[PDB]
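Reviewing the structure listed below.
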Amino acid sequence: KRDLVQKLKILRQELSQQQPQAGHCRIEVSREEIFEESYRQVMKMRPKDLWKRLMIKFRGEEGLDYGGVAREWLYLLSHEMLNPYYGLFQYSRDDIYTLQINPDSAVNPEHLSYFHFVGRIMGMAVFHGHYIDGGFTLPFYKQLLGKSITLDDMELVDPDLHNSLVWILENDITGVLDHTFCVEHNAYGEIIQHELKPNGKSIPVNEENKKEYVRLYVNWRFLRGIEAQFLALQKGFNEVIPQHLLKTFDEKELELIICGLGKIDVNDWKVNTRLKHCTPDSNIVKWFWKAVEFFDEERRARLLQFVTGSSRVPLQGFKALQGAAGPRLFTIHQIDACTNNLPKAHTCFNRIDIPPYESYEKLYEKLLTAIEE
Ligand SMILES: CCOC(=O)c1c(C)[nH]c(C(=O)N(CC)Cc2ccc3c(c2)OCO3)c1C
């Protein structure tokens, strides 16, 4: 933990130097067209403009203070640009929670400029210390942060290919594997023969060159069909965050930064929760924590996402939980409502509204029904 905290202090220090002393990054956009209007304004700016202090205004709105409006625009846009509606990203069919690049994004001919823009925004979130659980896989984040893709990463991407490549590396393939440095794949009904390296079609894979074959294969498979999109996103990102500044961080550290604590702890959660219209020793609070304690990691993540908008636990735990404006502890609010209603969430204030359920079993079932699907 200490090593990571120190690297993050060094990173923040180096990034503050990149920020010009004078000038501002001025953005004026409507909330209703946040994506498109931010796209137009950010893409007219040079990379050096993106490092300047943010001066943001929402169209037709006065705003309380610039710092707060900048925090709100960056949070809202970073989440909005991930919406499948804009044609850049989509949820995996196999893994319903995983966000990935849409391989058919080219239906919008300007798609590359849009991915460049998203990269700039992800860079700007890093620059202003925002930790966003976008939903991408860890190897997606590692590629963006300049880390090499490993054969280990292929396990979940393509399990059969992973076993085959591990087999190539670990065993003598001579006279069993009959392959060359050319891979074939079916893209949109046509078989593409792709050479991993020059003259690939005429180079057989053998004991001497199999390590290079597996490395090139892993790189190609990982970005297959999304090469241009990923390159535009990386280019936008590297215009805000220099690659050299991240070389110090290892894979494990990157995982903790983007996804937060590896487990949702019910003890840390309950001692950092605010109570409204219920007391510490009440039945409703006792039954709520008894349900959360029974909940497994999956159910606790569903509960945290339901109440806060994210299943990411900050590295400092629940005492560091944040809402819309800034710091907002998780809140249990006992409401005066019909006990057949499900619990209601207000993700802005990390708050859950609970009717006065008559028994633990009733609270348990209603909470489970509310966090389903
Ligand atoms: C190595 C040190 O890393 C950092 O300092 C650091 C900070 C401050 N934030 C981030 C981070 O959260 N992401 C990385 C791009 C994820 C992310 C951001 C914006 C997004 C998004 C996902 O989905 C859409 O908008 C990192 C890694």
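Here chain A follows Swiss-Prot, giving residues 369-741 in order.
Looking at the header, which is where the method is noted, we find X-ray crystallography, 2.1 Å.
Just so it is clear, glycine is given a Cβ too, placed from its N, Cα and C backbone atoms.
Record note (Swiss-Prot) on the mutagenesis of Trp535 to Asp: Loss of catalytic activity. Swiss-Prot documents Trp535 to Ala as a published mutagenesis change and attaches the note Loss of catalytic activity. For the published mutagenesis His547 to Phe or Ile, Swiss-Prot gives the following note: Activates autocatalytic activity. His547 to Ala appears in Swiss-Prot as a published mutagenesis result, with the remark: Partial loss of catalytic activity. According to Swiss-Prot, the mutagenesis experiment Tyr581 to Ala carries the annotation: Loss of catalytic activity. Recorded in Swiss-Prot as a mutagenesis result, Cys716 to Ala carries the remark: Loss of catalytic activity. Increases SMAD7-bound TGF-beta receptors in membrane rafts. Decreases interaction with TTC3. Decreased VP40 virus-like particle budding. What Swiss-Prot notes for the published mutagenesis of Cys716 to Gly is this: Loss of activity. Loss of ability to ubiquitinate SMAD1 and SMAD2 and no down-regulation of SMAD1 and SMAD2 protein levels. Annotated active site, glycyl thioester intermediate per Swiss-Prot: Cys716, in sequence order, evidence recorded as sequence analysis.
Positions of the features from Swiss-Prot, shown on the structure.
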residue: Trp535; record: mutagenesis position; Cβ within 10 Å: 12
residue: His547; record: mutagenesis position; Cβ within 10 Å: 15
residue: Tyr581; record: mutagenesis position; Cβ within 10 Å: 25
residue: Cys716; record: mutagenesis position; Cβ within 10 Å: 12
Specify the nearest of the mutagenesis positions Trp535, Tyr581, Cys716 to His547 (mutagenesis position), where nearness means the distance between Cα atoms.
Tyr581
Give the distance between the Cα atoms of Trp535 (mutagenesis position) and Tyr581 (mutagenesis position), rounded to the nearest whole Å.
13
Distance between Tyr581 (mutagenesis position) and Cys716 (mutagenesis position) at the Cα atoms, whole Å?
50
DSSP three-state assignment (helix, strand or coil) for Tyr581 (mutagenesis position):
helix
